[PDB]
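To start, the structure itself, in structure tokens.
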Protein chains: 4
Amino acid sequence: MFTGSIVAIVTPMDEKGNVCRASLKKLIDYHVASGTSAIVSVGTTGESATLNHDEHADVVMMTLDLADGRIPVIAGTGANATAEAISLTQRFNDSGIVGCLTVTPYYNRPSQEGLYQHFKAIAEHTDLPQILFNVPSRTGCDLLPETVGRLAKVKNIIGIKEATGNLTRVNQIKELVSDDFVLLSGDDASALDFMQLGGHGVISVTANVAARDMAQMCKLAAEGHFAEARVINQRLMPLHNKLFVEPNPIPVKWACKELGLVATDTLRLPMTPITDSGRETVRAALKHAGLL
Amino acid sequence: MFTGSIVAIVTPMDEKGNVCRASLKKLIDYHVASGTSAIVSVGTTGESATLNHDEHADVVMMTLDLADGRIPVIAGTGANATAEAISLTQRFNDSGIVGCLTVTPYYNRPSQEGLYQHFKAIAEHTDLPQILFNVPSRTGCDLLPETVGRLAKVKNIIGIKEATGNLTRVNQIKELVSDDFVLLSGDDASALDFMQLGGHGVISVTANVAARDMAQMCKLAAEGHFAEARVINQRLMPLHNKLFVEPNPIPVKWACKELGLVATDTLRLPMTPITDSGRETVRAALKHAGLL
Amino acid sequence: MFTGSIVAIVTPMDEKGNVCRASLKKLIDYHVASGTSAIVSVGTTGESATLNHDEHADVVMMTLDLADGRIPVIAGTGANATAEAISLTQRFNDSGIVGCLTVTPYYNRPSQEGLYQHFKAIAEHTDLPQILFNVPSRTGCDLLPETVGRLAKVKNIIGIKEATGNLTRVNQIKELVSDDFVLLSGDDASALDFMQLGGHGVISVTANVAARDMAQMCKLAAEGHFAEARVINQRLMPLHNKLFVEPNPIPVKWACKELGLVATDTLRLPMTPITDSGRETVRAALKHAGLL
Amino acid sequence: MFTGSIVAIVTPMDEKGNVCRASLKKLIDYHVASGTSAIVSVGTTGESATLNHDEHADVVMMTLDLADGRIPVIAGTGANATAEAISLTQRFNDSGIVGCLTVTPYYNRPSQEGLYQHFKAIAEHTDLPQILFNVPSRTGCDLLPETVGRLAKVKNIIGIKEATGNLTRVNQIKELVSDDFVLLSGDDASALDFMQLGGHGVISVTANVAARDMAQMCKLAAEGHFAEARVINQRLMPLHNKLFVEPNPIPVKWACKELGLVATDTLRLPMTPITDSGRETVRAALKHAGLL
């Protein structure tokens, strides 16, 4: 499933930074019960940056196992070297995942033509559906709509997570691609606007802690009841902003811990513990959402 | 040596995309003869992003052996995961490299406190001199002068490659650190200005193909003879700019091949072959510089 | 009328730069026949910058006279000194205009509190409805939603022309103001998106030359037929962009001349004649729109 | 004189918002005694935006008479309409001012060709020396070095006040113009760096309240004694920054009043009184500078 509220799930860790199975199970049970459409495992919010490919794979397999068919799982598979992205993708073939979320190469700043060849080659060497992921603030490059349109012609490139926060992109992309190509927001604070403009859902950080509200908001939005959805969004808006008051996923892991959904808020360096000021900002956002 | 013209050297490759030993030797001899003060091996211009850590270590060791004590070699050791940066740094402990060039974590956007804990841990796991590297347009994050001052108090952290193109940083950093701390431009087009403000040199892309002029420009600059250094800078300014007409190192590798310095201009995806129009652009800038 | 397609009308000039009555009449007849909701007289596209207050007033009175009750007229009245904005506003009291379009002070970069006091004082000393105008790219300041919300409580501040091109502003403002406060796009290329998000119309440069299409697009948008409206918008999109290929109103005045709607494309300095390249770009956009 | 520390002088006002003659005389005496090289009368810091042209001419003439041949006076003559800039310039022909400081048209965003025709026409209607003024954050447009080179060939255009804060412009402009062409910082915080790169001085806001230190800093800089100039710059750096904590000239006028240099800190709307928090911020920076 590539529609509705999709959680960009945290990788819960113990005090030594290793995946905590008991916390992860609890989160998955929570998403099943709360009506989340799918789980992105080991994307950016899941600390893909600081797990090696072995641990990355373990977490995705553990997520599949615990999910036990009750909720679809999409694996993060992005890399800034095309050969590495292919290799990582091969690790998940015939695993049970329903798709992959794959980011524009970060740091090395390829051209549009380079981005096109990068994703075409990934797509060629798998049967798994691919969701492109654009986030220039993190990567230093910007997959423009024209190039998205070229890539949408590839059979198994089926959608895009668009995280510019630039809402003009929704209809620039939409007019260049087929009606079943999926447009997903990657920016929680502008996500309802994104859907109102024609987007089909959101890959969401807020959904980690407000899963039920997020699920209802996205369904109301898909039904065209945008005013009914804005009431919920307005409740969630302090969360949409303050979950990024310190680098993601520091705030959301703290929030998960405060709610009792995970055992510890431990991250891996270069992420560092939440400051006390961040604590009180996030706690106030959780209260505004009605979660504490 | 952490002063004068330091080349951010390309990793020349055969048509298969693997390191070409004869081309690399030719490049190193060229830098020895040209007066280049040091080599950065497998930094960004050397395609650190598309080489695995074993391949990257093989290229550093091969560059060191080929230099044969004639020119100091600095290893690129950057990673966006701290444990991974330590691990890569440790491959070079007691190897003969004189120091490491280590970038701010890219993509995961750490806070200033995160940047501090990252570089500090790295420095504590090595005896090698560490040069910080700040390049916000590639990384999505910006190591501010205040934090550079903090890290400069670590015995082992001895300078910064500053690639913002924002020349105010030279004296903001200088007043916060000791006189022994080295300040290096990471932006060829503004590097002479950077030295005129008190910078000690440049880690240069232009130097790959104009090593003699670059060495002489930096020597004049260190001596305070700025007007004569500008005459060289003006010859070189089209290269400073046009070597980024397409994503680096696509232009510089083609220019190396055109000058007979390397056998092929092959790169790894997501870098792609230079376009015809970029070919003509770089040819004209080489001509302007008097090289072709 | 402050809803639908509102033309930011050109001030047609003869060869000496003086208002051309015959061309202006033709334009007004054209807007009456084409279903334009209203005319903004002597706003930015009408060269408010280069007419003095006497000429400014003459053009607005001439526009009223020629309009002859058939179409409502809104006068541009903005100034970067509060006392000048008041004085200019007093010139139009009891003139027949239905409202004023008043820009954030440009150049002097006041604070939010300053912007609040600026517009409150203007509003206090007239009965005429006021439409706030935010356009940071031109002014160097940005009237934020919070401050719009404070100003909306003033009886006769009735709406805003929002020209950031940042579509998140629509619902940020809307939730802070009453349901009859009017939200108008000031950015043609993102205007349909703006209306789809809840905006009530557009103060438009494209409407100078594609009035009928613009009127229909805005009505379809108000009725919720967004797909039907996008077909028209897609026809107009090259115009929405290329009318700004050179500084507005240079392209649109040329376009008006090519269509025969005005006698000359003359502007006042520092606007200069369209280049030949601009000519062919704009002509191609007019053809794509089906106007030539 | 178009060299050294040139003050962008406030227009001190009584509580009614009109020019206060006793405060202005006190300021001019202060600059004569302090070693300030020249006064810019009714530039931006002098509230050119909120004074009509008659009031602005009255203040320039009063500043000239009070200077009584002891210190050269430069008139601000900027306007975004070319005919208006000419008219204002002509008020000062044969008046005793030594030159004009004239800004790129703000708000109407002319092309580079427009900027060329604007400044050229102005220069042709006067015998007075003209200093160009580029400040893109206020004006919405950017006079590039290439165009500065073009205008410098006009006999009458003799320098530029560069307020981008982008220090690369110093040598981009310098290589395109003759050695007689003057380069002046318009950004106090980067002005010493600007002079170290070959700049000839600064038109300064800081100098309003720290005229002695500024004159001495610029004198040391012209002599090449940069390290000793930095010691002064560091004393002054909190002012360089905090004098813009609220929109200029709100902070500098309050600081003038606190030092007993003017009778009131009154400004014209849309500038508003300094906040309590800004009061405390500016007080601390004055203390740091050793003035209070």
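Cβ atoms are placed via backbone N, Cα and C, with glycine included.
Noted in Swiss-Prot for the protein shown:
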- C:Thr44 to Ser: 8% of wild-type activity. 4-fold decrease in affinity for pyruvate, but nearly no change in that for (S)-ASA (MUTAGEN)
- C:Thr45, C:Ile203: pyruvate binding site (BINDING)
- C:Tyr107 to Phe: Reduced kcat by 90% (MUTAGEN)
- C:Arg138 to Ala or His: Strongly increased KM for L-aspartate 4-semialdehyde. No effect on KM for pyruvate. Reduced activity by 99.7% (MUTAGEN)
- C:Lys161 to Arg: 0.35% of wild-type activity. 3-fold decrease in affinity for pyruvate, but nearly no change in that for (S)-ASA (MUTAGEN)
- C:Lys161 to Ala: 0.1% of wild-type activity. 3-fold decrease in affinity for pyruvate, and 2-fold decrease in that for (S)-ASA (MUTAGEN)
- C:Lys161: active site, schiff-base intermediate with substrate (ACT_SITE)
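Locations of recorded Swiss-Prot features on the structure.
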{"residue": "C:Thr44", "record": "mutagenesis position", "DSSP class": "coil"}
{"residue": "C:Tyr107", "record": "mutagenesis position", "DSSP class": "coil"}
{"residue": "C:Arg138", "record": "mutagenesis position", "DSSP class": "helix"}
{"residue": "C:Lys161", "record": "mutagenesis position", "DSSP class": "strand"}
{"residue": "C:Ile203", "record": "pyruvate binding site", "DSSP class": "strand"}
Sites among the recorded positions C:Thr44, C:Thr45, C:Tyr107, C:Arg138, C:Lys161, C:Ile203 close to chain A [C-beta, under 8 Å]: none
Subset of recorded positions C:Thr45, C:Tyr107, C:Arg138, C:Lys161, C:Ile203 within reach of chain D (CB-CB under 8 A): C:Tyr107, C:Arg138
Rounded Cα-Cα span from C:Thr44 (mutagenesis position) to C:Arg138 (mutagenesis position), Å: 10
Largest tally of Cβ atoms lying within 10 Å of a Cβ, found at which of the mutagenesis positions C:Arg138, C:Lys161: C:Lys161
Alpha-carbon spacing, C:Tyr107 (mutagenesis position) to C:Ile203 (pyruvate binding site), which is rounded to whole Å: 23
Rounded to the nearest Å - Cα separation of C:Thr44 (mutagenesis position) and C:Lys161 (mutagenesis position): 12
Cβ neighbours within the same chain of C:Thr45 (pyruvate binding site) - under 8 Å, at least six residues apart: C:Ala8, C:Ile9, C:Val10, C:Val205, C:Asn208, C:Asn248, C:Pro249, C:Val252
Chain-internal residues, separated by at least six, CB under 8 A from C:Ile203 (pyruvate binding site): C:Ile6, C:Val7, C:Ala8, C:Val40, C:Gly43, C:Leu101, C:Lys161, C:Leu184, C:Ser185, C:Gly186
Number of Cβ atoms other than its own within 10 Å, given for C:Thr44 (mutagenesis position): 25
